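S.K.: Let me begin by handing over the structure; questions about it come next.
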Amino acid sequence: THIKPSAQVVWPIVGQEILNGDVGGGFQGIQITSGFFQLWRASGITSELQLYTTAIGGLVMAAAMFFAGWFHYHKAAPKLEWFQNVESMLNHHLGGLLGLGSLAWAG
Amino acid sequence: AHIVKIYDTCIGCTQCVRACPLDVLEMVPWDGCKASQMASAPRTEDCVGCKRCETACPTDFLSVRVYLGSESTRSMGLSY
Amino acid sequence: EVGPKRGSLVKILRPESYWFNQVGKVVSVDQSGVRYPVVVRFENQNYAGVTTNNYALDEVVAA
Amino acid sequence: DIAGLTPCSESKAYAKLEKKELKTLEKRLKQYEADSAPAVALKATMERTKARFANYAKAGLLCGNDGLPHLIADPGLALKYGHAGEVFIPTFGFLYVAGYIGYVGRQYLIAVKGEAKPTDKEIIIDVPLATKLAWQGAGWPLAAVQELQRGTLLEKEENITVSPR
Amino acid sequence: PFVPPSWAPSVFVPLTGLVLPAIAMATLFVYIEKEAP
Amino acid sequence: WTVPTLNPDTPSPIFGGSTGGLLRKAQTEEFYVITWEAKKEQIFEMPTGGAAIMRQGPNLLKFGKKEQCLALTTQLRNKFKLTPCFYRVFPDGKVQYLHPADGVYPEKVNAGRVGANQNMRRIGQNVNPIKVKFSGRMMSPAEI
Amino acid sequence: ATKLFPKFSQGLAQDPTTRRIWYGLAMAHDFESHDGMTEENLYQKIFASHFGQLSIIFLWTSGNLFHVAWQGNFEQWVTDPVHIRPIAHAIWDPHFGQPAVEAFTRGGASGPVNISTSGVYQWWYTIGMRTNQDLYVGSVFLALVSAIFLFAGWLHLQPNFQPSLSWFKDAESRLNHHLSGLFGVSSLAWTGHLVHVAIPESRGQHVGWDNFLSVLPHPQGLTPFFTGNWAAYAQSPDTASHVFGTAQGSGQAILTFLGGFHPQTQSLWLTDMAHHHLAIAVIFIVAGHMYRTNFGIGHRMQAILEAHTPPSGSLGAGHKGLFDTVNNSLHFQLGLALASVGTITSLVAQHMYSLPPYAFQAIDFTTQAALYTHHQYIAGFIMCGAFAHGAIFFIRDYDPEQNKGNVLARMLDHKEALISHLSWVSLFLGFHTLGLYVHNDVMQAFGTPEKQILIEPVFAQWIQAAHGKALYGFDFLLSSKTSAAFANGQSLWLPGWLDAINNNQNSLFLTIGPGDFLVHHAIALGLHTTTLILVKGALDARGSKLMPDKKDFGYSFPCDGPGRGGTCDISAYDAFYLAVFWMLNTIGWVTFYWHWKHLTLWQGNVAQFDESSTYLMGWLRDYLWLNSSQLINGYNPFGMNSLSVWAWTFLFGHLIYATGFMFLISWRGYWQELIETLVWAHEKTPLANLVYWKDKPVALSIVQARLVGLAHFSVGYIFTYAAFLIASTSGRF
Amino acid sequence: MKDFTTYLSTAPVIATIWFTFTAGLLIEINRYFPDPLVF
Ligand code: CLA
Ligand code: CLA
Ligand code: CLA
Ligand code: CLA
Ligand code: CLA
Ligand code: CLA
Ligand code: CLA
Ligand SMILES: CC1=C(/C=C/C(C)=C/C=C/C(C)=C/C=C\C=C(C)\C=C\C=C(C)\C=C\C2=C(C)C[C@@H](O)CC2(C)C)C(C)(C)CCC1
Ligand code: SF4
Ligand SMILES: [Ca+2]
């Protein structure tokens, strides 16, 4: 209720360190308005260790996404018939992506 | 009506005639270029001033030149 | 065989030409009596993207 | 001294501004514990502020009634009254660097122009040649005078295109 | 001396800015729409 | 080849109509009528918007301006390799054949055609405007 | 069918669309383009049009005099010009609410009225006007003068009174008359009014057509004038204790050279202005005897120009052929007149504020602000017009064969050099003037104002020192009491001048610092950029590499189509249109600078400008935001005040300015297709289809849209600033 | 590798590298010589 969320710290150069405002909690930085602090609290994160572990996970996922992109274009490229399976695509996106995603989040 | 003029620099490419969307130009027999044909503008009254002919003209400078002039129902391309 | 030699470099003299005071290569000269028999090719394209044009013998000079 | 200005070293407004600046930083240094990283940072800014006000005064800068340093740009007043590090020397420093960039770039364009595809050497930079010219650009001023004196720097009007007039 | 009455504005302002504009617009519109003999 | 006569009772391509059709100008000033022969029923695009089915053999359509007729003329010739012809029709019953004027499309050089609006000079040989000043009206050195 | 309007262009008269109405109005004063136009008829039409313009100007002045004498408080303002607010005219609005009537009731009450910011009250008071009878008589006279110019206009166009083209071409005779009579005799007649009426009125003596002959302008009469004892006329001038309008502290001199300002009025001395007009009158009358007309003596302008050719060939054929070039080109003649009048208009703005000629003018801050901004904006438009006509001259009148090798043709031969150099200067000023402001803003934002770049305007301060100001300690010329320039003028004007130039409460050579340095370079940026745009338009008006035959298309044409990469805004008219934005930006910067420096001086804290003008946040917060409070509170949920009209106008200008953006950003094609849909809707709507249009509705043309957008943009620009300027100055003072 | 070095020689890449070098040089200078107003 008193400490202002801050997650960007600037280097002390050409006098720009003034932007590191007194946000509270013995911390100096730029006040953020993305709402991440409240999202992380809602998710139940209570340590910077959990935030660091998710960051590493996201990079592992980013590497996987870039791999998938290279693999599905240079190694195993789906044919047009595959992409034209709209009935199958909707069944998986409604049941898997959306319904499973919502079920997992409820967990 | 807009003033359309053809110049001796014409090479008889017929591109302007093919580009015209109102049939203002045509090819007439000539002896000034190797193609033995030169562009002519016998229906300028139907010209709107799109200048597509000039865009199609490849000579430097243009062999076909359009000078926007008096405005009419045809010149303004009005369907009303 | 009137006109400049093929493959020779000539400078344009036509004032309204994009390549005025610029040098191009003589692609071919029409021996037939055409108004502009010298076909010249240029490296730089004009505003229309064209890189060739026909000029009269007087409009061109070895350079 | 000049223009009725006064040395920052003797200006009272210059002194009040330095106190005003340090008092803002100090009002903030209080809310933090002595060794706290926030405290260390505010202290380093206070030291940098003290050094700036001292370094500027030592450089003999003049200050207006606003208590802020004013720069003398007249070559005559600057040299006679000790104010040449403010605009004069900076001018010859910039002119050397700016001419350096220009002469090297001109040398590059001239070199790639005699190649098969100059346009290709402008989108893909011939790094080795570019690095060579970059190092040889230190003596550009003498090279520029030697080109100006050989009449090789400029182009003949007869070879430059112009509109009909 | 060359002084208009108090009602001047109560009459001049209405005439100039409403009545005269209407009259001017009417004649002008007619002339433009008129065609050469 | 002779100047063709427009048969006004020609069958029109199948089309339910649109809102981009003729306006009051067709009844007061003039309208345009394109005609062509189709070797097979093919759906085509109306220059005024919408799909329409050309009928076997003769076909007739009416457009508000010449550009719309030539636009349809372009599609039929380029896509279906057909050879259409169009006319300008006045409200008094008068019909005027327009394209192809001589039965040979303009891009193809044809004899008999006499050059018009041609200048035996390059544009750079035009006089300065000061020379054509105070003439009967505003004119360009090119017009002289 | 062919409509009657316009009668000057059958082409337009045969246009069946709404464009005919717009173009008929837009091309009515372009006589050269009218059907069947001859050079002689061109001159006669212009001559009559000029009489018409004069008629309108004199009626405008008569109208102004009448409303002040009938609805204002001139006879009350003269009694207390320091605390009485001048009334422009009465307000009769039936849409007003009882509160608005009370808010606008002022200046001696008498109902709702507008206060005058024109400065006619101080002007007429200074020239001797003292009563509404005097104002009424003047109004009648000027109304009569207007009718004569209107009749002369009508007559000099009737047969047996239509001057020949040769008369219009008699340059040597016209210049002799305009210099000796229009300028010299007029100035001499003005000296007579000042000496016989204005000065006696300032000394408390009424001098009117009733007693002007039985009154002596000077106690010694004209004996000093005809004996050569002119100095006598300078003896015994008004003293520092002179109460303007009374014989208190009043002297007897009629021509002096005191210099500086009258102590109470803070304006120039009437005796100094009388002597000024007398001296310039003599100079002009003499100058009017230089050209040869009919008596065997005088110069032939053609011979003069033909002789001015540098012997080294540095200027080619020199000024050969220029006589005929100028004499046969009205556009060339108009270009020079606009360029000269426009520069002179800016001088009026700079000199009237620094050396106020009218009594109690410098204390009327609102009038001072209004006059400077008004003349600086009119000057900007005139300068733009000058280049526009220079570009038209090149396209319509320039004949290369008759100007071969001359200075004019040389200009065209190095146009790329001229333009490229104007491009370089503009770039330098723009990059550095912007870079220094941004650096200063960042230094202010990071809380380090001692780190900002503040270059002292030493070169300008040195000039001010030369003129006498000793604040900078340069000690030279008038600032040096041991200088000859100081001693020679010690018994003439210097004393009064030095007192004024050393007083930091007037506007005579205001003190300048780093903020003034930055804004002056911003003004230089605007002047060079606007000139670059205008010059480039005139030099490329006849042709370019993209359009080599532009001359065959005329001054104003939409474009040359999308071919050749695209050719939007390629005409010289398009260059003028783009230059107007830069001119408005330039006059905006200059008027902002003038207003802010005076607001701070008038308030008594020049330090605010000196410390806030060095960064753009300072301009936005300490000038625009801070000075807008009272104006935006002209009307609010709690009521309205006399500033309500300005609050409403301020927003009215913002609306027109933004409406211009629509004509400037959105182009014809989109609108033409929208109108076609409406034409279908009207013809398909029952009952509505019964009524029809005589002119086929069409979207505005490309050139028309650029003009309509620029007009809306320009009108909102002026209305917005005028509303802000008057409100900020009046409300604060 | 030759094609990769040619790609690294492309205008945008060289600009990023050159500007990063120039920016870095200026930043480091102000890091070791803070508040430089005069020579
Ligand atoms: C070392 C790995 C590698 C290599 C050698 C190649 C090589 C090739 N790829 Mg490829 N690709 C890869 C990985 C790789 N790819 C991956 C991981 C993906 C998944 C995204 C793809 C997806 C892909 C597609 C869809 C296509 C290619 C194509 C091609 C061929 C020509 C295009 C090209 O590469 O030009 C070089 C292109 C670039 C260098 C652009 C880089 C794009 C990045 C990802 C954008 C980054 C933007 C940044 C995040 C934000 C910028 C903001 C700004 C403010 C700075 C070429 C032989 C094209 C082809 O087959 O030829 C027609 C083709 O269409 N690739
Ligand atoms: C349970 C089945 C399933 C799931 C979960 C997904 C999920 C997704 N698909 Mg998809 N798809 C499926 C089946 C599925 N698909 C089938 C059967 C077909 C063939 C008809 C397609 C064809 C298809 C196309 C053509 C496209 C997608 C795309 C996408 C992505 C859209 C981005 C988004 O909104 O989500 C947000 C993103 C996330 C939540 C990140 C998490 C994603 C992880 C990897 C979940 C795993 C998904 C994957 C299908 C699982 C198998 C991986 C395995 C082969 C190694 C998304 C992650 C779009 C895409 O390009 O994605 C790259 C797209 O264009 N899909
Ligand atoms: C570019 C515009 C410009 C302007 C507006 C000025 C303006 C001024 N300069 Mg200058 N100066 C300039 C460029 C300029 N300078 C350049 C490019 C140089 C490099 C050589 C110099 C070198 C220079 C010197 C050495 C001196 C000045 C001085 C001065 C001041 C008096 C000079 C004078 O009498 O007339 C104006 C001068 C010019 C228009 C051009 C150059 C200045 C001349 C050549 C110097 C002659 C000064 C002379 C001795 C008068 C001062 C007497 C005494 C007080 C020394 C004056 C305010 C004098 C001064 O006040 O020093 C304290 C001085 O001695 N300037
Ligand atoms: C003594 C002889 C004489 C006089 C007095 C005039 C006077 C005039 N002639 Mg003219 N002319 C003459 C002889 C003369 N002419 C001869 C012999 C010929 C044949 C060769 C011509 C051929 C001729 C032509 C073709 C034209 C004129 C025109 C004009 C008018 C110019 C309009 C104008 O700009 O306003 C007046 C100009 C001035 C008063 C000059 C002063 C301007 C300064 C810069 C203003 C400064 C004022 C002061 C500083 C501040 C004022 C503050 C306060 C009072 C507001 C003007 C009233 C024009 C015309 O007809 O207009 C209707 C025009 O077209 N004349
Ligand atoms: C003595 C001064 C003077 C004279 C005699 C002329 C004379 C001429 N000019 Mg010109 N001009 C001048 C000054 C002058 N100009 C100035 C100062 C400028 C800069 C602004 C210009 C800029 C200019 C341009 C760009 C052009 C001309 C053109 C012309 C010629 C025909 C245009 C015309 O008059 O048609 C009629 C003029 C009009 C109908 C005016 C148009 C309407 C404008 C936008 C005013 C609208 C303002 C509006 C009322 C504001 C409302 C606010 C309210 C609601 C509160 C003509 C011979 C044109 C030309 O060269 O011919 C081809 C042309 O292209 N002038
Ligand atoms: C705030 C609006 C604005 C600004 C800033 C400018 C600025 C400029 N105009 Mg312009 N103009 C404007 C509005 C504006 N105009 C409008 C509304 C019109 C009417 C349509 C015109 C019409 C106009 C014309 C006709 C001409 C100009 C010209 C110019 C240039 C004059 C030379 C100069 O000053 O160089 C100074 C340079 C600058 C001020 C730019 C600053 C450098 C940048 C900001 C630094 C880089 C930042 C960073 C490193 C990288 C940012 C990008 C990032 C994504 C990486 C100049 C850059 C003239 C011209 O083209 O010059 C030859 C000219 O011909 N203007
Ligand atoms: C403040 C600037 C401004 C304003 C006022 C408008 C206004 C309008 N725009 Mg527009 N626009 C603008 C800027 C502006 N635009 C800019 C900068 C762009 C560039 C992106 C565009 C691009 C744009 C497009 C592409 C379109 C519009 C359209 C419209 C119209 C929408 C229909 C409508 O609301 O009619 C009602 C009129 C109003 C709401 C104006 C209010 C005026 C007041 C309330 C009336 C007062 C009348 C007064 C009493 C008359 C007496 C005066 C007296 C002297 C006699 C509308 C009039 C659309 C259109 O054409 O219409 C369908 C359209 O398609 N605009
Ligand atoms: C060699 C070089 C290049 C330069 C090429 C060329 C041709 C540059 C042209 C220079 C020309 C023609 C200059 C012409 C006139 C210059 C003049 C009159 C000099 C004005 C300078 C003045 C008045 C000095 C002002 C001051 C001095 C003493 C320094 C400071 O104190 C500031 C100030 C203003 C007080 C290329 C190719 C751009 C590439 C790159 C390297
Ligand atoms: S401007 Fe358009 S309509 Fe006119 S001749 Fe050229 S292509 Fe045809
Ligand atoms: Ca009196």
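Following Swiss-Prot, chain B shows residues 2-81, kept in their order.
Structure determined by electron microscopy, 2.5 Å.
Every residue gets a Cβ built from N, Cα and C, even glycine.
Okay, these came from Swiss-Prot:
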- B:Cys11, B:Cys14, B:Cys17, B:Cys58: [4Fe-4S] cluster 1 binding site (BINDING)
- B:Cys21, B:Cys48, B:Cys51, B:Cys54: [4Fe-4S] cluster 2 binding site (BINDING)
- B:2-31: domain '4Fe-4S ferredoxin-type 1' (DOMAIN)
- B:39-68: domain '4Fe-4S ferredoxin-type 2' (DOMAIN)
- B:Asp9 to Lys or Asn: No effect (MUTAGEN)
- B:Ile12 to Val: 60-fold increase in affinity of PSI for ferredoxin; when associated with 15-KR-16. Unable to grow photoautotrophically (MUTAGEN)
- B:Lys35 to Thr: Drastically decreases affinity of PSI for ferredoxin. Decreases cross-linking of ferredoxin to PSI-D and PSI-E (MUTAGEN)
- B:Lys35 to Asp or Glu: Drastically decreases affinity of PSI for ferredoxin, limits photoautotrophic growth at medium and greater light. Decreases cross-linking of ferredoxin to PSI-D and PSI-E (MUTAGEN)
- B:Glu46 to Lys or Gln: No effect (MUTAGEN)
- B:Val49 to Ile: Leads to partial destabilization of PSI; when associated with 52-TQ-53, alters the FA center. Unable to grow photoautotrophically (MUTAGEN)
S.K.: When the Cα of B:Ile12 (mutagenesis position) is compared with the Cα of each of the binding-site residues B:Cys48, B:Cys51, B:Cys58, which one is closest?
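M.R.: Comparing Cα positions, the candidate nearest B:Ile12 (mutagenesis position) turns out to be B:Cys58.
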S.K.: Roughly how many Å lie between the Cα atoms of B:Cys14 ([4Fe-4S] cluster 1 binding site) and B:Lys35 (mutagenesis position), rounded to a whole value?
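M.R.: With the alpha carbons as reference points, the distance is 10 Å.
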S.K.: With helix taken as DSSP H, G or I, strand as E or B and everything else coil, how many residues of the domain '4Fe-4S ferredoxin-type 1' (B:2-31) land in each class?
M.R.: 5 helix, 9 strand, 16 coil
S.K.: Applying the rule Cβ within 8 Å of the centroid of the Cβ atoms of B:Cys21, B:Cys48, B:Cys51, B:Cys54, what extra residues of the same chain belong around the [4Fe-4S] cluster 2 site?
M.R.: B:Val5, B:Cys17, B:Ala20, B:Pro22, B:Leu23, B:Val25, B:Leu26, B:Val49, B:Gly50, B:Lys52, B:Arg53, B:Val67
S.K.: Sort out the residues at least 6 away from either end of the domain '4Fe-4S ferredoxin-type 2' (B:39-68), same chain, that have Cβ-Cβ distances under 8 Å to it, and list them.
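M.R.: Distal contacts: 2-29, 31, 33, 75-78.
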S.K.: Rounded to a whole angstrom, what is the C-alpha distance between B:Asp9 (mutagenesis position) and B:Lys35 (mutagenesis position)?
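M.R.: About 12 Å separate the Cα atoms of these two residues.
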S.K.: Quick one: of B:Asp9, B:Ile12, B:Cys17, B:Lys35, B:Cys48, which recorded positions have a CB closer than 8 A to some CB in chain F?
M.R.: B:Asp9
S.K.: Under 8 Å between C-beta atoms and at least six apart in sequence, can you list the same-chain neighbours of B:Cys54 ([4Fe-4S] cluster 2 binding site), or say none if there are none?
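M.R.: Within the chain, B:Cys54 ([4Fe-4S] cluster 2 binding site) has Cβ neighbours under 8 Å at B:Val5, B:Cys17, B:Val18, B:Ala20, B:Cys21, B:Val25, B:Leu26, B:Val65, B:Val67.
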S.K.: For the recorded positions B:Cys11, B:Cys17, B:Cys21, B:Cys48, B:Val49, work out the Cβ neighbour count at 10 Å and name the residue with the minimum.
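M.R.: Result for the recorded positions B:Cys11, B:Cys17, B:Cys21, B:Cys48, B:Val49: minimum number of other Cβ atoms within 10 Å at B:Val49.
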S.K.: Within the domain '4Fe-4S ferredoxin-type 2' (B:39-68), count helix residues (DSSP H, G, I), strand residues (E, B) and coil residues, in that order.
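M.R.: DSSP classes over the domain '4Fe-4S ferredoxin-type 2' (B:39-68) add up to 8 helix, 7 strand, 15 coil.
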S.K.: Of the recorded positions B:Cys11, B:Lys35, B:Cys58, which sits closest to B:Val49 (mutagenesis position) by Cα distance?
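M.R.: Smallest Cα separation from B:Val49 (mutagenesis position) among B:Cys11, B:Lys35, B:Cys58: B:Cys58.
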S.K.: Under a criterion of Cβ-Cβ distance under 8 Å and sequence separation of at least 6, what residues of the same chain contact B:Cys58 ([4Fe-4S] cluster 1 binding site)?
M.R.: B:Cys14, B:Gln16, B:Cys17, B:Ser64, B:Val65
S.K.: I want the residues beyond B:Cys11, B:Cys14, B:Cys17, B:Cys58 whose C-beta is within 8 angstroms of the mean position of the [4Fe-4S] cluster 1 site's C-beta atoms, in chain order.
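M.R.: In sequence order, the nearby non-listed residues are B:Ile7, B:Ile12, B:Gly13, B:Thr15, B:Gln16, B:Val18, B:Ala40, B:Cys54, B:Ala57, B:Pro59, B:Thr60, B:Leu63, B:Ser64, B:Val65.
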S.K.: How many neighbouring Cβ atoms, not counting its own, are there within 10 Å of the Cβ of B:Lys35 (mutagenesis position)?
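M.R.: Taking all protein chains shown, B:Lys35 (mutagenesis position) has 14 Cβ neighbours within 10 Å.
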S.K.: Near chain C by Cβ (under 8 Å): which of the recorded positions B:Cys14, B:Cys21, B:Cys48, B:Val49, B:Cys51, B:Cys54?
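M.R.: So none of them sit by chain C.
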S.K.: Near B:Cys11 ([4Fe-4S] cluster 1 binding site), which recorded positions out of B:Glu46, B:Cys48, B:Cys51 have their CA within 10 Å?
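M.R.: Among B:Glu46, B:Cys48, B:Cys51, not one has a Cα sitting within 10 Å of that of B:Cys11 ([4Fe-4S] cluster 1 binding site).
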S.K.: Provide, as an integer number of angstrom, the distance between the C-alpha atoms of B:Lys35 (mutagenesis position) and B:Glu46 (mutagenesis position).
M.R.: 30
S.K.: Per 10 Å Cβ neighbour count, which of the recorded positions B:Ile12, B:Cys14 ranks highest?
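M.R.: That would be B:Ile12, with the most Cβ atoms nearby.
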S.K.: Looking at Cβ-Cβ distances, which residues of the chain lie under 8 angstroms from B:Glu46 (mutagenesis position) while being 6 or more apart from it?
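M.R.: In sequence order, B:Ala2, B:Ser73, B:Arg75 meet the Cβ cut-off.
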S.K.: Helix, strand or coil for B:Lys35 (mutagenesis position)? Use DSSP.
M.R.: coil
